[PDB]
Amino acid sequence: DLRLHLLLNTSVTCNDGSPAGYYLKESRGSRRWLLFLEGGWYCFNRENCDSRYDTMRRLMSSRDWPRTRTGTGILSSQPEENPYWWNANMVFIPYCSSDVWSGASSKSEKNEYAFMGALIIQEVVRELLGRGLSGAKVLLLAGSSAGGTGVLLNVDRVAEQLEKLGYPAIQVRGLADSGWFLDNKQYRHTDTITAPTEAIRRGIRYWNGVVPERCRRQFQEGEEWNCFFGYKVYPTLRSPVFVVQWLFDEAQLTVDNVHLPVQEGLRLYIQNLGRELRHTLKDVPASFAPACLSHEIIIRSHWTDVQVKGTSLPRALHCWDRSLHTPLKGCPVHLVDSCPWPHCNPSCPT
Ligand SMILES: CC(=O)NCCc1c[nH]c2ccc(F)cc12
Ligand SMILES: CC(=O)NCCc1c[nH]c2ccc(F)cc12
Ligand SMILES: *[C@@H]1O[C@H](CO)[C@@H](O)[C@H](O)[C@H]1NC(C)=O
């Protein structure tokens, strides 16, 4: 089990001003550290955040968090469940800032909520350095869904923080799961429920959201929403990043207004979505993109079962490690399906 630690700097807070925190399991015979960012949508105005506080409060507050959590999937310490990194030091960082891990604003006389996702990551890293992270050789920043986009927004900031603090030997890398979205034309179009790009644009202003500096300089003021889309922010990053994304991701289809007898118009829409996603990954050398309709993530216990071209995700991640010690015989790292319909890969989740 991973044990809860609330942040010693209690000014770094969840939405309601309670302290943020992290869950930790140490592995004293290991110099590898895995820091995982939880997901769970976001909120972008007072009324929408007030609703989230009533029925999704664990994503806005630490008041009700449990003392322990069990590590699963890539966070498991059992080699049978986690062939990749079972002996690593494991860290799970709860998502309680509702800002896609981008915020840097405190609760004040003008702000009903605090949005501190970017500062939470920095404070966790700072406090772990006194608990053994100072001895690491690799820090893998991973995350799923909103946490996967959070990896893209924050991995280079962690690298810069460790360099400025005096630890240039720690190699910082990223693993972004299910956070690589397209700002595409929707299948049907039209408050909250009526487009993601406009909700993110309003969110950034509400949260005082921050994006990586090279991407910010490309798109400039007012246009920072572009950096929340993987295919636009990825080329600006310097740390190595491995991208995991279903070709027919369920969250992508939901915001495209698709809810699964499929007739011709919808058939062509779904096929075009898969081809566009595959196209965005052509110049991403470390990636895993199966032709499945799914919302499942890499902290699930059966994450080892899916394969692309006969290679599982734990294997591809192992080959990525070897590559960062020119392709490797029988040890591939770029794995993108080419078949054009959900479940054309027989290994897709049931
Ligand atoms: C599903 C969707 O709306 N995707 C387009 C907006 C977007 C970009 N990165 C995200 C991370 C989490 C999230 F909830 C949304 C986003
Ligand atoms: C997932 C998501 O937010 N897609 C919508 C992006 C969008 C906003 N305005 C548009 C106008 C034309 C177009 F092709 C796309 C757009
Ligand atoms: C706590 O964190 C905030 C936000 O990063 C920082 O400004 C402040 O200096 C920190 N306090 C201490 C005592 O380290």
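All chain A residue numbers match Swiss-Prot; in order, they span 88-277, 281-284, 286-351, 355-419, 427-451.
In case you wondered, yes, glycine gets a Cβ from its N, Cα and C as well.
Within the same chain, residues at least six positions away from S232 (mutagenesis position) with a Cβ under 8 Å of its Cβ are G126, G127, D264, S265, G266, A342, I391. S232 (mutagenesis position) falls outside any helix or strand according to DSSP and counts as coil. Residues or ranges marked as active site, charge relay system in Swiss-Prot: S232 (among others).
Sequence-distant neighbours of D340 (active site, charge relay system) (same chain, 6+ residues apart, CB-CB distance under 8 A): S265, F268, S388, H389. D340 (active site, charge relay system) falls within a strand when secondary structure is assigned with DSSP. Positions annotated as active site, charge relay system by Swiss-Prot: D340 (among others).
Secondary structure at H389 (active site, charge relay system), as computed by DSSP, is coil. Within 10 Å of the C-beta of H389 (active site, charge relay system) there are 15 other C-beta atoms, taking all protein chains into account. The active site, charge relay system feature in Swiss-Prot is assigned to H389 (among others); the stated evidence is experimental evidence.
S232 to A appears in Swiss-Prot as a mutagenesis experiment; the accompanying note says: Abolishes enzyme activity. Unable to mediate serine depalmitoleoylation of WNT proteins.
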Express as a whole number of angstrom the distance that separates the Cα of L351 and the Cα of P355 across the 3-residue gap.
-> 9
Between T277 and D281 the model skips 3 residues; how long is the Cα-Cα span in Å?
-> 10
Just need one number: Cα of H419 to Cα of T427, in Å, whole number, across 7 unmodelled residues.
-> 12
